[PDB]
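K.L.:
Just dropping this structure here.
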Amino acid sequence: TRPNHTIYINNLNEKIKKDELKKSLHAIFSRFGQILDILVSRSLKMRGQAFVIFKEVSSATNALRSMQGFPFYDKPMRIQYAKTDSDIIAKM
RNA sequence: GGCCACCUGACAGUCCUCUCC
RNA sequence: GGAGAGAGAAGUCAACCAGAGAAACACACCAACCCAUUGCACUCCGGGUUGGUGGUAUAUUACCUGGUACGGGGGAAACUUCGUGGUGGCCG
Ligand SMILES: [Ca+2]
Ligand SMILES: [Ca+2]
Ligand SMILES: [Ca+2]
Ligand SMILES: [Ca+2]
Ligand SMILES: [Ca+2]
Ligand SMILES: [Ca+2]
Ligand SMILES: [Ca+2]
Ligand SMILES: [Ca+2]
Ligand SMILES: [Ca+2]
Ligand SMILES: [Ca+2]
Ligand SMILES: [Ca+2]
Ligand SMILES: [Ca+2]
Ligand SMILES: [Ca+2]
Ligand SMILES: [Ca+2]
Ligand SMILES: [Ca+2]
Ligand SMILES: [Ca+2]
Ligand SMILES: [Cl-]
Ligand SMILES: [Cl-]
(Lines of atoms letter the chains of each structure in order from A and count residues from 1; the text may use other names and numbers.)
(Lines give C-alpha, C1' and ligand atoms only; values in the text may rest on other atoms or scores of the structure.)
(Ligands and ions follow the chains in the order given, each with its own letter.)
Protein backbone atom coordinates (compact mmCIF):
# COMPACT_ATOMS: atom_id res chain seq x y z
CA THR A 1 0.00 0.00 0.00
CA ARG A 2 1.02 3.67 0.16
CA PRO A 3 3.65 4.53 2.78
CA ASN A 4 1.80 5.60 5.95
CA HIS A 5 2.46 7.03 9.48
CA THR A 6 0.92 3.85 10.83
CA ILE A 7 1.93 0.25 10.22
CA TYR A 8 -0.59 -2.58 10.31
CA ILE A 9 0.77 -5.68 12.03
CA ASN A 10 -1.01 -9.00 12.11
CA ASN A 11 -0.38 -12.69 12.68
CA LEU A 12 0.17 -11.85 16.34
CA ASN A 13 -0.22 -14.46 19.08
CA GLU A 14 -3.83 -14.22 20.24
CA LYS A 15 -3.21 -15.68 23.68
CA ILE A 16 -1.17 -12.68 24.87
CA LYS A 17 -2.73 -10.07 27.15
CA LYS A 18 -3.21 -6.58 25.71
CA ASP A 19 -0.97 -4.65 28.14
CA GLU A 20 1.71 -7.29 27.74
CA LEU A 21 1.32 -7.04 23.96
CA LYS A 22 1.41 -3.21 23.76
CA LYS A 23 4.45 -3.14 26.04
CA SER A 24 6.45 -5.68 23.99
CA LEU A 25 5.48 -3.90 20.77
CA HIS A 26 6.80 -0.59 22.08
CA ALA A 27 9.98 -2.27 23.29
CA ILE A 28 10.84 -3.67 19.86
CA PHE A 29 9.55 -0.69 17.82
CA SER A 30 10.69 2.37 19.82
CA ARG A 31 14.11 2.47 18.11
CA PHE A 32 12.70 3.51 14.69
CA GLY A 33 11.40 6.85 15.93
CA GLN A 34 8.88 8.34 18.36
CA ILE A 35 5.75 6.24 18.63
CA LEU A 36 2.51 8.24 19.20
CA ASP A 37 0.30 5.32 20.14
CA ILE A 38 -0.24 1.61 19.64
CA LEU A 39 -3.80 0.30 19.33
CA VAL A 40 -4.44 -3.31 20.26
CA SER A 41 -7.81 -4.91 20.74
CA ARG A 42 -8.67 -8.54 21.49
CA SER A 43 -12.21 -8.39 20.10
CA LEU A 44 -13.25 -11.02 17.55
CA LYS A 45 -12.40 -8.89 14.54
CA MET A 46 -9.39 -7.01 15.85
CA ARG A 47 -7.59 -9.78 17.78
CA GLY A 48 -4.22 -10.91 16.40
CA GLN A 49 -3.51 -7.42 15.09
CA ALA A 50 -2.24 -4.06 16.27
CA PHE A 51 -1.72 -0.61 14.85
CA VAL A 52 1.52 1.17 15.63
CA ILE A 53 1.33 4.88 14.90
CA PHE A 54 4.64 6.58 14.23
CA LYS A 55 5.24 10.33 14.30
CA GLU A 56 7.22 10.23 11.10
CA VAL A 57 6.43 8.22 7.98
CA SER A 58 10.16 7.67 7.48
CA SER A 59 10.01 5.86 10.81
CA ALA A 60 7.15 3.64 9.64
CA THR A 61 8.96 2.63 6.46
CA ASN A 62 12.01 1.72 8.53
CA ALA A 63 10.17 -0.46 10.98
CA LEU A 64 8.26 -2.18 8.12
CA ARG A 65 11.37 -2.95 6.07
CA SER A 66 13.33 -4.14 9.11
CA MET A 67 10.92 -6.09 11.28
CA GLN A 68 9.15 -8.08 8.58
CA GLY A 69 8.80 -11.57 10.04
CA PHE A 70 10.35 -10.80 13.41
CA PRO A 71 9.91 -13.73 15.86
CA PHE A 72 7.25 -12.66 18.36
CA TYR A 73 5.59 -14.78 20.99
CA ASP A 74 6.27 -17.78 18.72
CA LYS A 75 4.82 -16.33 15.49
CA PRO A 76 6.62 -14.44 12.65
CA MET A 77 4.78 -11.11 12.65
CA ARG A 78 3.40 -9.67 9.43
CA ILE A 79 3.60 -5.93 8.74
CA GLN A 80 2.03 -3.58 6.18
CA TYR A 81 1.28 0.14 6.02
CA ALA A 82 -2.22 0.94 7.23
CA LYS A 83 -4.66 1.49 4.36
CA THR A 84 -5.89 4.75 5.91
CA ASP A 85 -4.46 7.44 8.20
CA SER A 86 -5.16 6.80 11.85
CA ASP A 87 -7.41 9.48 13.37
CA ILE A 88 -4.72 11.34 15.38
CA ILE A 89 -2.65 11.74 12.24
CA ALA A 90 -5.61 12.81 10.12
CA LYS A 91 -6.81 15.26 12.79
CA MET A 92 -3.55 17.23 12.84
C1' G B 1 -52.50 -35.10 51.68
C1' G B 2 -48.38 -36.89 47.87
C1' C B 3 -45.75 -37.43 42.43
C1' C B 4 -46.10 -35.61 36.86
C1' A B 5 -48.25 -32.20 33.15
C1' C B 6 -51.07 -28.32 31.92
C1' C B 7 -54.27 -23.57 34.58
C1' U B 8 -54.17 -19.35 37.16
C1' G B 9 -51.67 -15.63 40.47
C1' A B 10 -47.28 -13.28 43.57
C1' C B 11 -42.32 -11.98 42.87
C1' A B 12 -40.06 -9.01 37.73
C1' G B 13 -31.42 -7.90 38.49
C1' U B 14 -32.06 -9.91 31.33
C1' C B 15 -35.00 -8.65 27.13
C1' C B 16 -38.59 -5.61 24.50
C1' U B 17 -41.99 -1.28 24.00
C1' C B 18 -43.92 3.78 25.42
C1' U B 19 -43.83 8.52 28.07
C1' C B 20 -40.88 12.25 30.98
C1' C B 21 -36.45 14.75 32.28
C1' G C 1 -27.81 8.30 30.32
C1' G C 2 -31.44 8.74 34.64
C1' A C 3 -36.58 8.02 36.36
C1' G C 4 -40.99 5.89 35.88
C1' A C 5 -45.22 3.17 33.60
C1' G C 6 -46.78 -1.25 30.56
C1' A C 7 -45.75 -5.94 28.41
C1' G C 8 -43.05 -10.07 29.93
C1' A C 9 -38.67 -14.67 29.69
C1' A C 10 -36.47 -17.92 33.31
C1' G C 11 -37.28 -19.80 38.14
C1' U C 12 -39.54 -20.49 42.99
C1' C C 13 -43.98 -20.29 45.61
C1' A C 14 -49.83 -20.66 47.18
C1' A C 15 -56.04 -18.62 51.92
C1' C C 16 -55.28 -13.15 54.58
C1' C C 17 -52.01 -9.39 57.18
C1' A C 18 -47.25 -8.70 59.09
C1' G C 19 -41.91 -9.74 61.29
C1' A C 20 -37.88 -12.39 60.02
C1' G C 21 -35.88 -14.81 55.50
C1' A C 22 -33.17 -17.99 52.20
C1' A C 23 -33.07 -20.48 47.46
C1' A C 24 -33.95 -21.05 42.37
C1' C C 25 -33.46 -18.30 37.92
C1' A C 26 -31.90 -14.44 34.67
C1' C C 27 -27.88 -10.89 34.17
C1' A C 28 -22.61 -8.71 34.75
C1' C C 29 -17.41 -9.42 35.45
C1' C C 30 -12.87 -12.51 36.09
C1' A C 31 -9.98 -17.18 35.36
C1' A C 32 -9.02 -21.86 32.96
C1' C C 33 -10.27 -24.89 28.98
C1' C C 34 -12.71 -25.95 24.20
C1' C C 35 -14.64 -24.18 19.34
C1' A C 36 -14.60 -20.25 15.76
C1' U C 37 -11.60 -16.15 13.81
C1' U C 38 -5.52 -14.22 9.54
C1' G C 39 -9.30 -10.03 10.89
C1' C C 40 -7.76 -2.44 8.51
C1' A C 41 -9.14 -0.45 13.25
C1' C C 42 -9.42 4.18 16.10
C1' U C 43 -17.42 4.72 20.64
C1' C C 44 -17.01 -0.91 24.39
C1' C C 45 -18.78 -5.90 23.11
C1' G C 46 -17.77 -13.84 19.36
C1' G C 47 -19.97 -18.70 20.96
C1' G C 48 -19.50 -23.10 24.52
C1' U C 49 -18.18 -25.68 29.30
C1' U C 50 -16.52 -25.49 34.57
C1' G C 51 -15.41 -22.61 38.79
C1' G C 52 -15.31 -17.94 41.39
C1' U C 53 -17.44 -13.10 42.44
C1' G C 54 -21.19 -9.33 42.39
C1' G C 55 -26.32 -6.33 43.12
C1' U C 56 -30.83 -0.15 47.14
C1' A C 57 -32.21 -9.60 44.96
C1' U C 58 -30.80 -4.62 50.92
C1' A C 59 -36.16 -8.64 47.00
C1' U C 60 -39.35 -12.52 48.04
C1' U C 61 -42.10 -17.61 47.19
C1' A C 62 -40.08 -21.65 50.38
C1' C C 63 -38.70 -22.60 56.11
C1' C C 64 -39.88 -20.24 60.89
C1' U C 65 -42.62 -16.80 64.20
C1' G C 66 -47.21 -13.75 65.19
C1' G C 67 -52.24 -12.80 64.41
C1' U C 68 -57.19 -12.55 60.39
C1' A C 69 -61.13 -15.39 57.92
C1' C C 70 -63.15 -19.70 56.70
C1' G C 71 -63.80 -24.57 58.04
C1' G C 72 -63.00 -29.23 61.49
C1' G C 73 -61.71 -32.20 66.08
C1' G C 74 -60.84 -31.54 71.38
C1' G C 75 -62.44 -28.11 76.48
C1' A C 76 -67.09 -27.57 81.76
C1' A C 77 -65.16 -23.14 81.04
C1' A C 78 -60.95 -19.34 80.70
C1' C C 79 -60.18 -21.75 74.98
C1' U C 80 -56.74 -25.12 72.21
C1' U C 81 -54.53 -28.47 68.04
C1' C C 82 -54.97 -29.37 62.62
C1' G C 83 -56.18 -27.73 57.58
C1' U C 84 -56.49 -23.96 53.64
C1' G C 85 -54.85 -21.24 45.01
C1' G C 86 -57.61 -24.49 39.78
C1' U C 87 -58.10 -29.54 36.61
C1' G C 88 -56.28 -34.52 34.17
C1' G C 89 -53.23 -38.89 35.16
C1' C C 90 -50.82 -42.27 38.76
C1' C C 91 -51.51 -42.89 44.39
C1' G C 92 -52.84 -43.03 49.48
CA1 LIG D 1 1.95 3.58 23.64
CA1 LIG E 1 -12.70 -9.04 24.19
CA1 LIG F 1 -39.06 16.81 25.30
CA1 LIG G 1 -45.06 -19.60 33.88
CA1 LIG H 1 -52.06 -16.91 47.76
CA1 LIG I 1 -42.27 -9.47 54.60
CA1 LIG J 1 -32.55 -10.81 52.67
CA1 LIG K 1 -21.15 -3.86 32.87
CA1 LIG L 1 -24.86 -5.62 29.36
CA1 LIG M 1 -6.97 -21.26 17.54
CA1 LIG N 1 -10.94 -14.76 6.13
CA1 LIG O 1 -13.57 6.42 12.21
CA1 LIG P 1 -14.80 -16.56 25.66
CA1 LIG Q 1 -17.18 -17.88 27.08
CA1 LIG R 1 -27.05 -10.11 47.57
CA1 LIG S 1 -37.30 -6.89 54.13
CL1 LIG T 1 -6.15 -8.52 27.68
CL1 LIG U 1 -5.56 0.19 22.44
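Since chain A takes its numbers from Swiss-Prot, the residues it shows come out as 6-97.
The backbone N, Cα and C atoms fix where each Cβ goes, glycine too.
According to Swiss-Prot, the protein has these features:
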type	residues	note
MUTAGEN	A:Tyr13 to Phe	Substantially reduces RNA binding
MUTAGEN	A:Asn15 to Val	Abolishes RNA binding
MUTAGEN	A:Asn16 to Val	Substantially reduces RNA binding
MUTAGEN	A:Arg52 to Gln	Abolishes RNA binding
K.L.:
Would you identify the secondary structure of A:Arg52 (mutagenesis position) according to DSSP, in three states?
P.N.:
coil
K.L.:
Compile a sequence-ordered list of residues in the same chain as A:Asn15 (mutagenesis position), six or more apart from it, whose Cβ lies below 8 A from its Cβ; state 'none' when nothing qualifies.
P.N.:
A:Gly53, A:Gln54, A:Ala55, A:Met82, A:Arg83
K.L.:
For A:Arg52 (mutagenesis position) and A:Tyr13 (mutagenesis position), what Cα-Cα distance in Å is obtained after rounding to a whole number?
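P.N.:
Checking the Cα atoms of A:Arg52 (mutagenesis position) and A:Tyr13 (mutagenesis position) gives a distance of 13 Å.
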K.L.:
For the mutagenesis positions listed here (A:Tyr13, A:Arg52), tell me which residue's CB has the most neighbouring CB atoms inside 10 Å.
P.N.:
A:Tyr13
K.L.:
Same chain only, sequence gap of 6 or more: which residues have a CB within under 8 Å of the CB of A:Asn16 (mutagenesis position)?
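P.N.:
Listed in sequence order: A:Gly53, A:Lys80, A:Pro81, A:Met82, A:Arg83.
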K.L.:
According to DSSP, does A:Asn16 (mutagenesis position) fall in a helix, a strand, or coil?
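P.N.:
A:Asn16 (mutagenesis position) sits in coil per DSSP, no helix or strand.
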